[PDB]
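A.B. asks: Can you read through this structure? Questions will come right after.
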Amino acid sequence: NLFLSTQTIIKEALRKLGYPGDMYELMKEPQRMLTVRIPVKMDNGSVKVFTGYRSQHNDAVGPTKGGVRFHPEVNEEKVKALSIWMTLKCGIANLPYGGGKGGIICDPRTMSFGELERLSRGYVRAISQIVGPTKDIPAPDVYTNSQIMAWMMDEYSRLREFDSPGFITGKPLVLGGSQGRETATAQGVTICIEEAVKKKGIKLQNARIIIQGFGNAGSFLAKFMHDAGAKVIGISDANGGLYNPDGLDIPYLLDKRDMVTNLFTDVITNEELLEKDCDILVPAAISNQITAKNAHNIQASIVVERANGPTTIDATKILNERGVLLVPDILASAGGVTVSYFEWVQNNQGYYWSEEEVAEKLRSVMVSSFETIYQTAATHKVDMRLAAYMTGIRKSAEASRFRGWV
Amino acid sequence: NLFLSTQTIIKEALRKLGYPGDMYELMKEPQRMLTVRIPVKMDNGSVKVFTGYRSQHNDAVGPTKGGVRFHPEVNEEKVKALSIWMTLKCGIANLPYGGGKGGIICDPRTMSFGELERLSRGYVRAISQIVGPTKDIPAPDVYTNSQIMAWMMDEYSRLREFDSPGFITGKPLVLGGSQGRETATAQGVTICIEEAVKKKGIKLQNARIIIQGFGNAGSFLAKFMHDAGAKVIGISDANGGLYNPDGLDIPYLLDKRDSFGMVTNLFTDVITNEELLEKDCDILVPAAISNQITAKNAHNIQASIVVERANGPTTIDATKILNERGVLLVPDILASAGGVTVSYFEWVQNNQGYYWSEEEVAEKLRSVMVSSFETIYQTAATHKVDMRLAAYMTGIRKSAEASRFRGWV
Amino acid sequence: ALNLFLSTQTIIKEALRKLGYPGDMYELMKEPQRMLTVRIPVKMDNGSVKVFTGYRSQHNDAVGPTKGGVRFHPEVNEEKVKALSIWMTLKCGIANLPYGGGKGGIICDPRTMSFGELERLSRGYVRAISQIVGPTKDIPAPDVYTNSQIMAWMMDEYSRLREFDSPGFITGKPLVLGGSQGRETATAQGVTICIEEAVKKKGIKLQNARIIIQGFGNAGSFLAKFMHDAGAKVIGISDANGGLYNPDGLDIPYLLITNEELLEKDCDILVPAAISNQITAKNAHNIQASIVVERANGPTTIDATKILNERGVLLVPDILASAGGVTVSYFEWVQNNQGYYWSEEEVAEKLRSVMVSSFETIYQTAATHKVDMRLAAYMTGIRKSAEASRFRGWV
Amino acid sequence: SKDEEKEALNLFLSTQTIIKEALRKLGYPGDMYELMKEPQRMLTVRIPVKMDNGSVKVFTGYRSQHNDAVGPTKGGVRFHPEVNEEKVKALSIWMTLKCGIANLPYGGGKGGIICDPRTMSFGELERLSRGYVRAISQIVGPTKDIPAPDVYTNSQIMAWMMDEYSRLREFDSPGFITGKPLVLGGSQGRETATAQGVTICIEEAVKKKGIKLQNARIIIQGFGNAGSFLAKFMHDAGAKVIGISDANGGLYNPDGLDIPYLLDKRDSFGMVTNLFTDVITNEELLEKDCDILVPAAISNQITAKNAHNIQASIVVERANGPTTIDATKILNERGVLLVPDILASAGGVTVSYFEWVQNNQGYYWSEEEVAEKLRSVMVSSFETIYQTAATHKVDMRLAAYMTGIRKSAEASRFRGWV
Amino acid sequence: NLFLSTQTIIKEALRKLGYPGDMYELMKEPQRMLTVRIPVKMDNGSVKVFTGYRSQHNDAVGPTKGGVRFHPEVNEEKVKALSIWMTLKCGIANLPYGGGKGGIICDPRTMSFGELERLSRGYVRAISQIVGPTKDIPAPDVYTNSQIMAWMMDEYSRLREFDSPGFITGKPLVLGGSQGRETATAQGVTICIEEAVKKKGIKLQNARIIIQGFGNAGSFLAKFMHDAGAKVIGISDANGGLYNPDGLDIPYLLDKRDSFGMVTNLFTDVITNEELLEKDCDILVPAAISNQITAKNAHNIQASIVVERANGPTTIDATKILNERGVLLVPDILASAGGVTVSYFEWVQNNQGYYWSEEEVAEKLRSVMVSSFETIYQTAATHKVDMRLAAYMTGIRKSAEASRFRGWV
């Protein structure tokens, strides 16, 4: 279903790029799909056999790259689909990678640390033949973290008889992790505002911006925008939104939170906060915030998605026709995958970059990805979302051609 | 013959460097020479067996590096000779490489795309055991191109079960190629002009220059020089050459250039190539073809700087005559080194898995060329020889020094 | 020979034609799959560094890894090495070995080189060609002016490069390094076996057969003994000076006119030795043995064999009779593969079943194509590689 | 204890002494001894293991690879609190000798871990075994160095080590290690290999003294695995086993002991004598009258102030090092026929070799086949050392060492090492 | 004993870090210790069998790294002891490495160059299974040098059938050596002086410095300080001290020093080295001679900053005394860390196939040493210990965290 929805998107994107159908037949399923059974000694002395997966979508451009999930709903179809999505993000950030993804069907919340360790190592031993720094490079995802990565890195290094940091990203700093990982995703959101705002004549300092969500993501964009000399006209959280044409007191609002709306009167609803006057609207979380109902009322010259599919297909169509600049999530949120790439480059070198160097390299990537997608949207007269998808599978498509596969 | 005159260059470069005879017995032949026989299914259903070669001259300094030719006149001695030539180029740009070279005896012009892919894959399968990113890294050459490189990279990567972009350079950008490849050689030439002028006290802005040839090479050069300030006097082509004590209008000709690098043939008065060569100027760049400057022409060149672009435009005797007179001759084994340099840069990017901007490549290119210019200059001065021999000396030196440190001789 | 490479190519051509292959098969076989030339610097006892040219030709590996010796000689050259590798392919085919042919050599003169120098050249050769050689690829052996000490040095060097003992890289090793029992008699044994099978075919018994034996050295004495002990009459013996012919039988153990008359004297079996052209088209019509066995190389001319085969005499070619050598070298490699070593007796016995099967299949091929055994040997020789190359999809 | 560590060192010095002489008697100048006296490679490792009580304990292990001129190294691993470097090195040299004696294409390797398995769980033992493989895997494998069981290790430990090695490699690697369970590429014959080999040596020795085995009177010191399997072979052969011992004392009975009863009544540990009242001491048992004395327990049991009192006409050493240099000289002086340990016990490595061969092929032999090949190796090994002792006029132990290093010495030479 | 002393340093650094005993039991002994016997053919025809070692302390953080010594007093415990010290150095410079170290028992002063080549290759062949670019990377140490490194590099490369520069550091530049290696150590000392000065609120142009020893280390320091604007008020050589509270004429003293670092005998106003240590100043840089500052003279030091160059110049009791009196002691293991740091950079360059200029190297080096000083300074403050114990803590800390993340203890 997700799988089928993901298939249709690749078909359309390839169709628009000018490819005949054989390229779709190549791209529509992974090159390789591995299913494994992994026995694990449970604390209570039993043995439990877990089912795991690793999908390697297409390696024409380079080795595959993507997270491993530990979750009871993990399944084969989903893992294939998320691997295809990873290909798109690799194309977007122009990474020398194809997409990969894995998962294990388990519930880490009812498991001890030891059991999780043992399952992590069993996963690495089950898939080692098809995975490695030149082949397929995993990462954190749902219910996995830098610890799980450390354990998988250790197991892999033992199988091989040499330290292999480059096998897997999201590692602890002392195991060859990258600086700049914690705010990588939000930093690229900000760089996408800076480049969208140039296209629409506004100067950043004069920009009036509305931001939904005031957790980690929202507040980072908040402070960045305030510190840039712009006016965060509007904020929002679970409770509702604050609007104020002069610019909100972000230093004060940051100083008390968890998050903040509750301690104020004149709290409007997230619905009306969306239709307010601003240059830039950034919705967080929450699918289908902007729909066919809302779309005509959105006042912003620029919408920057910061998650999770907040604009419907119909709404995206409307805003495109109405000439608003929609920066999609798949481009705006690509910093995460970018610094995970950078961690792997650093492991290739055995040389580690400072926070600042990581940030400079990040922005050059984001700025270039923005421009390619825009110039693509212009030259094919499509929205930047379809344009993002085209620039997503395009690399793999051209790579596969060049290599004599289709 | 190319081989024999190639061995003669090596013998003399080593002699001038002060090495005894054993160093030359090591350098005169390659360390390894593989000849292979490659069966390929042709479109008409028959099977043709091709002869393939790969020569790896000396890897004391690093893996061997060099292009693969497809041509009916390819042979073993040529391939050996050219691998020795690669070694000198590597030395000259201070690349961590030794010289390698390959060839298949075939006529790509009478073969289909498919036959060419099948041949390309067969070659890699035939030589896989002795090549790769840490051993021997090929590149395009006569009648091979980025598409041949793509098919060769693919085949190699399948043999090894992981993507191996560093096997082979001149790849397409999406398979790990480098920015900067297109104008690498021409950029290299212009930096040699800037530095050549710095040693004759002339300012770039005030230098007056003639450039024989108006194909891609010559044009780039005129453009650059114009934009810098300099007056681009002479400009030749197949048919003949304009002149004008003061700057020709470059923008005019650039636009109304023929596709195939032809102007002049539509203009007023127009001297022949031979006269253009004898005119007055600071810099002469004989782009284009061979033996343009002979024992005859030699005393008549007025340039204080002669920058060779294409190969062979000046005879051994001409080069003596020009060194006599105090004219700075920049040999093309140096001036064209940008090509080998950016092919190296692509390998480095493949090693790190990390790709440079065209501006980074440009900035790195110039710093290698400046450095290479200076060291060939100072060894000319130090040993009281000309830039060509000095270039040959610095080309083979690194390999010689590495072979000694490694205990080979 | 002199155009050894041109001359071996002609044979391959004719044998592939008679097998019925189109010419694309001959294009594939006329030249080695790989030919590698190396330059090998070597420190000499006197402090100087001498640089040698070395070669390795790997003819065709359709059937299996390539197999063949390395020689150290002043007249080694590239074409000769290639010619010899093709000949190896043929021998492998004849004995039905799961091998293709290979050869190497070095241009040098061991007679004026010290032991230390030969050790250092040997290790040098190995380090130069290691990338394309070893137990699953190309397995060398002793040849002109290389022996078991040279094999030992080479094996040691290859093992170091690899970080594990690699006895299967190279054959003719000393026993203590994984050599095979049965090696010293393997060639001569195989000749006696060929006599035994030939005899069987003319409807005559071994103990009743009457044998003339030209040459009386290491080669011809082993056979002169064997035949005596088998109860047969050694009717003719010969050497340098003349030759002794007794229709009663010669006094072989105690024995411990001209040759040209002797070869035409009446008997069942005639066996020449070493030197060539002893049978020309002068002697060919006058020869009266019904069975000629080439112990050593080139005794019968290209014509002398036409005449003979025209008129009923069963000729056993040297390339078959002498295959025991190649066969025991293979068995050494099998033992290396297993890590398990066979007795003298097991080796003798397996050598015999190899030679018996080869004799039959070459006889039968000579019969079904109506050609002599030599051409039949050449044919069975390349046929394996040819078949293997075809099944593998190469031509 | 200093005592035990002093004994470990002296075992190493004493083996260096005899090896030196062996090599001299074999015609080699001093430099061959300099090659052989110590191993090509000695690896010492620290292995962290998560214990049952939640703590982590860091164990010391060792692997000594004496000489691989002739083939990959071969030899077991012990888990014991008295493991030490010196003894691990010495044992690795013994293994070279056993291999030369049995004419196998191997040199000698040995390992151990300083631990006490009596007080560890199965889980902990598994984790330590896997950690040992993970620590040494760079220098070990089917073509390099092939371990096996030894003191306090068994076919279960072998199975865990094979499994881990195979995961490191990503393919089943049976030939890495011998003594495995049958279903993992184990060999028929393994369980009884050592004792069957000892018993072939007893059958050959008894011919040399014109004794019929039926009529032979035997004292076996030690009723562990070795000694109990042997007491059974002897009892089945019709010999009279008049003496047995475990740790606490020995039973002697010139009528013949009831071996089936003793074998039914013995422990896991191999104790049985507690059930009886007249228990003499091993010391005393060693001196009792008999035809055949078999020290099958611990080392240094026949010494200088002792060897004159041994009444046996045959001493067959099942256990390692039960007889000193000086004892050996006295025994040789008195006409005792001595079957040294490195000969007597070569049956275990002989069958572990066969296991490895069957692993290399991927093809398994019947029990009869192994039994026939074992017999023919051991009969051949016995005669060759007996004739070496006769022709060179030396004791059986010197002859055993000569025949034991000969091949490695020759091989090292041919390879250009010395 | 070196081994016991270094164990008790580890036990204390780990205890102050807050780790329980199981971390000490992991760290107290190397993960792998290999001892090898290496038969070498001598010039005279004999074979001699040498004992070699290689200790790999801990590789939680990355591969192990450290020199190989050739020396008569080499033994197992020393090699292990020294591998632990490398771990500390690596943690201090924040290198992605653990510590290793090797030695062979031999006397290279009585051995020919051929013999040393043979031993070197022999050591490499003996240990190749546990060594390489991703595993364990050697370096020069006592009586080994870049010629030894080049031989080892050659041998290892032949074993692998590919050029393997990254196996071993300290190589000649033509085999993938690094620039900046000659002054690495000295540059780091000067950077540490600059940092200490800032923490004590003294501007460098106002600092007064006594430097013991006028060899290459001392004279380099002296020039740097003089050119920085500081006043060098005390120098010394073997023959004695010159002291002048207004500042010495360093340019003069640099030109008159001889090729053995001698001067002071050109002057009649000389004092003793022992007197010089007690003269007033801001910064004292003792001689790379052990136990210059013992307990008998430690209360008489008037420097507020003591920078140890090399060689453990202040005893354990002296250094507590100095900490009590608020003297800032910069320990040798920090100040000398640029050596290990340029070795690491050589390895990085090897990994890339891409080589840095001397200035890029100078700049990355400075940045590392600035961060190390700061991180050790902050950790000495937060635990109220001196810079020595905090150097040690920062030392094993990275391997301790790495080992816990990886699940070892």
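So for chain E, numbering is Swiss-Prot's, and the shown residues are 16-424, in order.
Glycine is treated like the rest: Cβ placed from N, Cα and C.
Annotations for this protein, taken from Swiss-Prot, read as follows:
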{"type": "ACT_SITE", "residues": "E:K116", "note": "active site, proton donor"}
{"type": "BINDING", "residues": "E:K80, E:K104, E:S358", "note": "substrate binding site"}
{"type": "BINDING", "residues": "E:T200, E:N231", "note": "NAD(+) binding site"}
{"type": "MUTAGEN", "residues": "E:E27 to F", "note": "Increase of thermostability 8 degrees Celsius higher than that of the wild-type"}
{"type": "MUTAGEN", "residues": "E:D122 to N", "note": "Unable to control gltAB expression via an inhibitory interactions with the transcriptional regulator GltC. Reduces the affinity for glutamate and ammonium"}
{"type": "MUTAGEN", "residues": "E:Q144 to R", "note": "Increase of thermostability 20 degrees Celsius higher than that of the wild-type"}
{"type": "MUTAGEN", "residues": "E:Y158 to H", "note": "Reduces the affinity for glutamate and ammonium"}
{"type": "MUTAGEN", "residues": "E:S234 to R", "note": "Reduces the affinity for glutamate and ammonium"}
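Just tell me what is around each of these and how deep it sits.
C.D. replies: The number of other Cβ atoms within 10 Å of the Cβ belonging to E:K116 (active site, proton donor), over all protein chains shown, comes to 30.
The number of other CB atoms found within 10 A of the CB of E:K104 (substrate binding site), across every protein chain shown, is 23. Annotation note: E:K104 (substrate binding site) sits in a helical segment as assigned by DSSP.
Taking a C-beta cut-off of under 8 Å and a sequence gap of six or more, E:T200 (NAD(+) binding site) has these contacts in its own chain: E:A232, E:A325, E:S351, E:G353, E:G354. Under the DSSP three-state reduction, E:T200 (NAD(+) binding site) is assigned to helix.
Under the three-state DSSP scheme, E:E27 (mutagenesis position) falls in the helix class.
Under DSSP, E:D122 (mutagenesis position) is assigned to coil, being neither helix nor strand in the three-state scheme. Long-range neighbours of E:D122 (mutagenesis position) (same chain, six or more residues apart, CB within less than 8 Å of its CB): E:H86, E:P87.
E:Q144 (mutagenesis position) falls within a helical segment according to DSSP. Cβ-based neighbour count (10 Å, all protein chains) for E:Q144 (mutagenesis position) stands at 20.
Look at E:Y158 (mutagenesis position): DSSP puts it in coil.
When other Cβ atoms within 10 Å of the Cβ of E:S234 (mutagenesis position) are tallied across all protein chains shown, the result is 21. DSSP gives E:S234 (mutagenesis position) a helix state.
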A.B. asks: Taking each of the binding-site residues E:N231, E:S358 in turn and counting other Cβ atoms within 10 Å of its Cβ, which one has the fewest?
C.D. replies: E:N231
A.B. asks: Under 8 Å, Cβ to Cβ, against chain D: pull out the ones among the recorded positions E:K80, E:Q144, E:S358 that qualify, in sequence order.
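C.D. replies: Listed in sequence order, the recorded positions near chain D are E:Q144.
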A.B. asks: Going by C-alpha positions, which of the recorded positions (E:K80, E:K104, E:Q144, E:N231, E:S358) is nearest E:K116 (active site, proton donor)?
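C.D. replies: Checked the recorded positions E:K80, E:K104, E:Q144, E:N231, E:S358; minimum Cα distance to E:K116 (active site, proton donor) goes to E:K80.
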A.B. asks: Going through the recorded positions E:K116, E:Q144, E:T200, E:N231, E:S358 in order, which have a C-beta under 8 angstroms from some C-beta of chain C?
C.D. replies: E:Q144
A.B. asks: Quick check: of the recorded positions listed here (E:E27, E:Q144, E:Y158, E:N231, E:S234), which one has the Cα closest to that of E:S358 (substrate binding site)?
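C.D. replies: So, of the listed recorded positions, the one sitting closest to E:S358 (substrate binding site) is E:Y158.
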A.B. asks: Based on the record's binding annotation for substrate (E:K80, E:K104, E:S358), what whole-number value in Å is the widest Cα to Cα distance?
C.D. replies: 12
A.B. asks: How many whole Å apart are the CA atoms of E:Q144 (mutagenesis position) and E:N231 (NAD(+) binding site)?
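C.D. replies: E:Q144 (mutagenesis position) and E:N231 (NAD(+) binding site) have their Cα atoms 39 Å apart.
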A.B. asks: Run through the Cβ atoms and count how many others sit within 10 Å of the one on E:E27 (mutagenesis position).
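C.D. replies: I count 15 other Cβ atoms within 10 Å of it.
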A.B. asks: Once the chains shown are all counted, how many other Cβ atoms turn up within 10 Å of the Cβ of E:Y158 (mutagenesis position)?
C.D. replies: 20
A.B. asks: Can you tell me the three-state DSSP label for E:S358 (substrate binding site)?
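C.D. replies: Looking at the DSSP assignment, E:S358 (substrate binding site) belongs to a helix.
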A.B. asks: Inside 10 Å of the Cβ of E:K80 (substrate binding site), count up the other Cβ atoms and send me the figure.
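C.D. replies: Neighbour count, Cβ to Cβ under the 10 Å cut-off: 29.
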A.B. asks: At the Cα level, what's the spacing in Å between E:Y158 (mutagenesis position) and E:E27 (mutagenesis position), rounded?
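C.D. replies: A Cα-Cα distance of 32 Å.
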A.B. asks: What is the separation, in Å, between the Cα atoms of E:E27 (mutagenesis position) and E:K104 (substrate binding site)?
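C.D. replies: One finds 17 Å between the Cα atoms of these residues.
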A.B. asks: Would you mind reading off the Cα separation of E:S234 (mutagenesis position) from E:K80 (substrate binding site), to the nearest angstrom?
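C.D. replies: Their Cα atoms are separated by 30 Å.
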A.B. asks: In three-state terms from DSSP, label E:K80 (substrate binding site) for me.
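C.D. replies: The three-state answer is strand.
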